[PDB]
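Take a look at the structure set out below.
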Amino acid sequence: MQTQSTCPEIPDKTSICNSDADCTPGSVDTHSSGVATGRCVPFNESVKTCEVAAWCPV
């Protein structure tokens, strides 16, 4: 078995993350089924995502 971990959501050409003032924790992506953290960070170079709690690698 496994457990839910924390990590920055995968960046998408259609799904982007906004500043902290525009990003809130909880759950915004019903498809992600994860737990939003609220803190946003530049996942890639020309892309940025928000922190969320989901099934990540180890």
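Numbers here mean position along the shown chain, with the first residue as 1.
When the header is checked for method, it gives solution NMR.
Every residue gets a Cβ built from N, Cα and C, even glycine.
Annotated features, as they stand in Swiss-Prot:
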type: MUTAGEN; residues: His31 to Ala (Swiss-Prot position 140); note: Exhibits about 2.5-fold reduced ATP affinity and 14-fold reduced CTP affinity
type: MUTAGEN; residues: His31 to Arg (Swiss-Prot position 140); note: Exhibits about 2-fold reduced both ATP affinity and CTP affinity
What DSSP gives for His31 (mutagenesis position), in three states, is coil
For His31 (mutagenesis position), which residues of its chain lie six or more apart in sequence with Cβ-Cβ distance below 8 Å? none
